[PDB]
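Only one structure is covered here, and it is reproduced in the block below.
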Amino acid sequence: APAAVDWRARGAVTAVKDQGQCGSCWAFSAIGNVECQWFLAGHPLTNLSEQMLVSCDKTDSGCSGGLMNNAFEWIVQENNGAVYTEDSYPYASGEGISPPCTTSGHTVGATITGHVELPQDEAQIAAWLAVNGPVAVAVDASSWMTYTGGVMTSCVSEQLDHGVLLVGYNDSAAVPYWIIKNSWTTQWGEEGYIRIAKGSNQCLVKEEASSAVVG
Ligand SMILES: O=C(N[C@@H](Cc1ccccc1)C(=O)N[C@@H](CCc1ccccc1)C(=O)CO)OCc1cccnc1
């Protein structure tokens, strides 16, 4: 694999978002992955709808949580592969409730054909990301309320509870690290991003890695 990758500098990553009071991290993780995969398939970088998932994917639980792999399966099985534009289905859950699903009045921004579940191995995840792009992952975020910048050490690694997006890595740094897009505004972390140490399963980062497939 390359020594380092950062998709943020290569036109593939949209702006950092704010999930607000809703437990919708799973939707921000899945949609951020689709946005990146859609661009890397040769389509324009398009802002896509988390609200579509939060309100309409009834195989997940709205502001009470969900699984990125359930979301990817719902898009293909129940929604004809479609992911709506943000502009046409804007985020409406910042107060902490999921409003009722709207089943018309939206425009398709992207489509997916399926998804892949990656091995529980940090080097194998990095190799896949270097070629195919950003990867949805779950982490234990319980220590992330102390993060201020730099490469975090000693992440509490007990129980997966938070969905986020791997956008790069650097194996050549003094301490090798992952680069992760969070959904807690740009005032948090490094303009909304966090770096964690790579190679010791920090925050359980290797355990539930997956990606949509755009054909
Ligand atoms: O809790 C979650 N998912 C987690 C993320 C996750 C993804 C993959 C592996 C492990 C963790 C999730 O969505 N977390 C939510 C919080 C969910 C929550 C809300 C109220 C009280 C307790 C917890 C987030 O916003 C993460 O920041 O899903 C429960 C679920 C499972 C299947 C169907 N519906 C819900």
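Residues displayed in chain A correspond, in order, to Swiss-Prot positions 123-337.
If you check the header, you will see the structure was determined by X-ray crystallography, 1.2 Å.
The backbone N, Cα and C atoms fix where each Cβ goes, and this holds for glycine too.
Some features that Swiss-Prot has for this protein:
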ACT_SITE  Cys147  active site
ACT_SITE  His284  active site
ACT_SITE  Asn304  active site
VARIANT   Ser186 to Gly  In clones 1800-2 and 1800-4
VARIANT   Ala204 to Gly  In strain: RA
VARIANT   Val286 to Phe  In clone 1800-4
VARIANT   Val286 to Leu  In strain: RA
VARIANT   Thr308 to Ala  In clone 1800-2
I'm trying to understand the geometry here, so how far is the Cα atom of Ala204 (variant position) from the Cα atom of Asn304 (active site), in Å to the nearest whole number?
24
When DSSP states are folded down to helix, strand and coil, where does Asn304 (active site) land?
coil
Would you identify the secondary structure of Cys147 (active site) according to DSSP, in three states?
helix
Three states by DSSP: which one describes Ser186 (variant position)?
strand
I'd like the Cβ neighbour count for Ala204 (variant position), meaning other Cβ atoms within 10 Å of its Cβ, all protein chains included.
15
Using C-alpha atoms, which one of the recorded positions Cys147, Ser186, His284, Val286 comes nearest to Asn304 (active site)?
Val286
Fill in the CA-CA distance, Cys147 (active site) to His284 (active site), as an integer in Å.
6
Annotated recorded positions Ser186, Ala204, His284, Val286, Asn304, filtered by Cβ under 6 Å to ligand 1
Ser186, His284
